[PDB]
Amino acid sequence: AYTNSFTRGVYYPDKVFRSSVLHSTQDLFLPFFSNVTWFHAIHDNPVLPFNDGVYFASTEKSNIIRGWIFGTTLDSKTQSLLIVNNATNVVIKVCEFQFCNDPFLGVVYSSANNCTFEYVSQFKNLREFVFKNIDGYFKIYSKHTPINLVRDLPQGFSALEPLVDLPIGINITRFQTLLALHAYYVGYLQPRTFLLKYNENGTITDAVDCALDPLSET
Amino acid sequence: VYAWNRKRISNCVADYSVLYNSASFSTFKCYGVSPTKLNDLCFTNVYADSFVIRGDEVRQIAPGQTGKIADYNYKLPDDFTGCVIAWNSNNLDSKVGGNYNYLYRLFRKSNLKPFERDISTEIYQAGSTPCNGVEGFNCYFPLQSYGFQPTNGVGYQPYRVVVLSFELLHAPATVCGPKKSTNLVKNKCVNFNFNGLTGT
Amino acid sequence: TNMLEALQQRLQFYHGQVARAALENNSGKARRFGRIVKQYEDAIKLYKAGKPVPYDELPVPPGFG
Amino acid sequence: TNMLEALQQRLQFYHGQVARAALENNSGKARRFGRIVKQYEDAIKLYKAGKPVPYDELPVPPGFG
Ligand SMILES: *[C@@H]1O[C@H](CO)[C@@H](O)[C@H](O)[C@H]1NC(C)=O
Ligand SMILES: *[C@@H]1O[C@H](CO)[C@@H](O)[C@H](O)[C@H]1NC(C)=O
Ligand SMILES: *[C@@H]1O[C@H](CO)[C@@H](O)[C@H](O)[C@H]1NC(C)=O
């Protein structure tokens, strides 16, 4: 199935405060009115390419969609990134794991060969995430505040503020989502150019894509 | 000697300030970097190797000067080894009976590759094949104790040696030394360096 | 092989069993075989010094050859 | 400090006395000083090479520490 992402997926590109100014930046963005592969896996989590960052969203307000495994070969040979929610601590393990056939998680482990790095941190809800990996830094953006502009569809405008930065410095090409044992979107982003509007506070209240429409280019 | 506990020193603000300033450390010799560069380069990850040897065997741990300990127990390549730290543990170790737990390997097939650990214990010599047992004209069980009784001289007194050889230039920096700070001023023409953001 | 080589090959077995005892972390028997090692060390030194060998009462391993 | 640093620190004194001999312009004791300087150079070279140490009859400077 396919779905149209109207204008979602705009994040703060840097840590610079601005106020009442229209700033145009060239960065990796998700173009407006694009196609996202609607996944509805219930009573089915295929491996998807990373392809220079991904978009992500969800709509279920309970702990069923938990983890995101990243890597290049999905085996103990190559370093593999893992992020899993425990509802009390977010565990991040970049250590090598062997192939997981039918991983079940919810609040799989084969072997931690050559373990090197670890990290520990802290209408329905929408969990929209943006994953980016540039120059050895893995950036994760998030926004856990849902807006019910329309029902059963993700329409509206919301900005994404950064949460964590990981200096892991690994090469990843494929990623997969982890579920339990018994509805998430995917979008790819290209190096577009946007014009963003700042409020009195340093909040982004409106953005304009400018490779989509001659009015927008104007 | 035959083994060593290698530990992951990462995600750290490592001072290196209390080190090299205290006189407890008998030998503090560094090769890759000059010992004075506390916040040197913000290197990527650190290796730490700890073991206990005799007094004389300290010179063999350094690159070159290969000896019995260096040949068959611990091989250090000729590279930018960070620093070598050694002190005397005659007070803590060296019971009146004599510590027998510390072991070293005198017989091995070939010199161990750099940073390769051999925990296995097995019969080595064979030759005439009387082996698969400790009794034999050529079996020569490899490990032998040290005998670190207090009456032994400083040459044979046990020394506790830690080899700090940090990893170099292989990933984005994760561990680095602390950054000095100072108080701030107001209403004066002062140039500033807020988190690397320079300006006047 | 005379007496020197026999005692030199003899003592290494006691070194090996001392090492095995240390691996077993039981230091009771380790002290006894360490005393045996020191006895054979001084025996070898005494033989090489050119003095009567006390081979009459020293303990015996399983095998002469 | 082991032995290496001690000899390396000793050799500087003898290079210094070589320098003073050169400045005072008599090459008599300068030759002897240079000979003992090369002797120490060989001493550090062999010690770093891992060879028997002739610290028994080599000349000594005023101070051990
Ligand atoms: C986070 O969850 C609990 C809270 O204490 C505890 O098991 C631990 O701190 C963390 N769990 C992990 C890391 O699996
Ligand atoms: C994985 O385990 C094997 C065990 O034989 C080891 O040789 C290898 O070094 C490990 N992987 C890494 C990346 O160290
Ligand atoms: C800015 O933040 C303040 C904080 O309470 C809020 O009251 C205000 O509505 C926000 N927007 C503007 C334009 O001030």
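The numbers used for chain A are those of Swiss-Prot, and the residues that appear cover 27-69, 80-143, 159-173, 186-245, 264-299, in sequence.
Determined by electron microscopy, 2.6 Å, according to the entry header.
From the backbone N, Cα and C atoms, a Cβ is placed for every residue, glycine too.
Here is what Swiss-Prot records for this protein:
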type	residues	note
MUTAGEN	A:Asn121 to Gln	Partial loss of biliverdin affinity
MUTAGEN	A:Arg190 to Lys	Partial loss of biliverdin affinity
VARIANT	A:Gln52 to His	In strain: Omicron/EG.5.1
VARIANT	A:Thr95 to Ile	In strain: Iota/B.1.526, Mu/B.1.621, B.1.1.318, Omicron/BA.1
VARIANT	A:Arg102 to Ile	In strain: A23.1
VARIANT	A:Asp138 to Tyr	In strain: Gamma/P.1
VARIANT	A:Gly142 to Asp	In strain: Kappa/B.1.617.1, Omicron/BA.2, Omicron/BA.2.12.1, Omicron/BA.2.75, Omicron/BA.4, Omicron/BA.5, Omicron/BQ.1.1, Omicron/XBB.1.5, Omicron/EG.5.1
VARIANT	A:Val213 to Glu	In strain: Omicron/XBB.1.5, Omicron/EG.5.1
VARIANT	A:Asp215 to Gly	In strain: Beta/B.1.351
VARIANT	A:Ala222 to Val	In strain: 20A.EU1
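In sequence order, A:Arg102, A:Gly142 are the variant positions from A:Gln52, A:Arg102, A:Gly142, A:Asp215 with a C-alpha within 10 Å of the C-alpha of A:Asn121 (mutagenesis position). Taking each of the variant positions A:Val213, A:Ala222 in turn and counting other Cβ atoms within 10 Å of its Cβ gives the largest count for A:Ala222.
Nearest neighbour of A:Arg102 (variant position) by Cα distance, taken over the recorded positions A:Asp138, A:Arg190, A:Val213, A:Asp215: A:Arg190. Around A:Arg102 (variant position), taking its Cβ as the centre, 19 other Cβ atoms fall within 10 Å, counting all chains. Cβ neighbours of A:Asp138 (variant position) (same chain, under 8 Å, six or more residues apart in sequence): A:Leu244. For A:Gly142 (variant position) paired with A:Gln52 (variant position), the C-alpha to C-alpha distance reads 39 Å.
Among the variant positions A:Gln52, A:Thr95, A:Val213, the ones whose Cα sits within 10 Å of the Cα of A:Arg190 (mutagenesis position) are A:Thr95.
Sequence-distant contacts of A:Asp215 (variant position), defined by Cβ-Cβ distance under 8 angstroms and a gap of at least six in the same chain, do not exist. A distance of 13 Å separates the Cα atom of A:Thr95 (variant position) from that of A:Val213 (variant position). Comparing the recorded positions A:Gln52, A:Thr95, A:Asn121, A:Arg190 on other C-beta atoms within 10 angstroms of each C-beta gives the minimum for A:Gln52.
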